[PDB]
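Only one structure is covered here, and it is reproduced in the block below.
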Amino acid sequence: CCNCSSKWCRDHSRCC
């Protein structure tokens, strides 16, 4: 799933 570490992944998607 989306990686919380990522800045864009968290900025657009929510942390797993």
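Swiss-Prot numbering applies to chain A: residues 5-20, in that order.
A Cβ is built for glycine as well, from the same backbone N, Cα and C atoms used for every other residue.
Mutagenesis annotation in Swiss-Prot: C5 to A, described as Structure similar to wild-type toxin, even with this disulfide bond deletion; the structure shown retains the original residue. Experimental mutagenesis at this site is recorded by Swiss-Prot as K11 to A, annotated: Decrease in ability to block Nav1.3, Nav1.4, Nav1.6 and Nav1.7, but not Nav1.2. 21-fold decrease in binding affinity for Nav1.2. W12 to R appears in Swiss-Prot as a published mutagenesis result, with the remark: 40-fold decrease in ability to block Nav1.4. Block of Nav1.2 is completely reversible. According to Swiss-Prot, the experimentally introduced change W12 to E is described as follows: 200-fold decrease in ability to block Nav1.4. Block of Nav1.2 is completely reversible. For the mutagenesis result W12 to A, the note given in Swiss-Prot is Decrease in ability to block both Nav1.2 and Nav1.4. Decrease in binding affinity for Nav1.2, Nav1.4, and Nav1.7. Mutagenesis annotation in Swiss-Prot: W12 to Q, described as 70-fold decrease in ability to block Nav1.4. Block of Nav1.2 is completely reversible; the structure shown retains the original residue. For the mutagenesis of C13 to A, Swiss-Prot gives this note: Structure similar to wild-type toxin, even with this disulfide bond deletion. The structure shown keeps the original residue. Among the mutagenesis entries in Swiss-Prot is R14 to A, noted as: Decrease in ability to block both Nav1.4 and Nav1.2, and decrease in binding affinity for Nav1.2, Nav1.4, and Nav1.7. Among the mutagenesis experiments that Swiss-Prot reports, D15 to A is described with the note: Decrease in ability to inhibit both Nav1.4 and Nav1.2. A mutagenesis experiment is reported in Swiss-Prot for this position, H16 to A, and the note states: Decrease in ability to inhibit both Nav1.4 and Nav1.2, and potently decreases the binding affinity for Nav1.2, Nav1.4, and Nav1.7. Looking at Swiss-Prot, the entry for mutagenesis of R18 to A says: Decrease in ability to inhibit both Nav1.4 and Nav1.2, and the binding affinity for Nav1.2, Nav1.4, and Nav1.7.
With respect to their backbone Cα atoms, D15 (mutagenesis position) and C5 (mutagenesis position) stand 15 Å from each other. Taking Cβ-Cβ distances under 8 Å and a sequence separation of 6 or more, the neighbours of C13 (mutagenesis position) in its chain are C6, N7. When secondary structure is read from DSSP and collapsed to three states, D15 (mutagenesis position) falls in the helix class.
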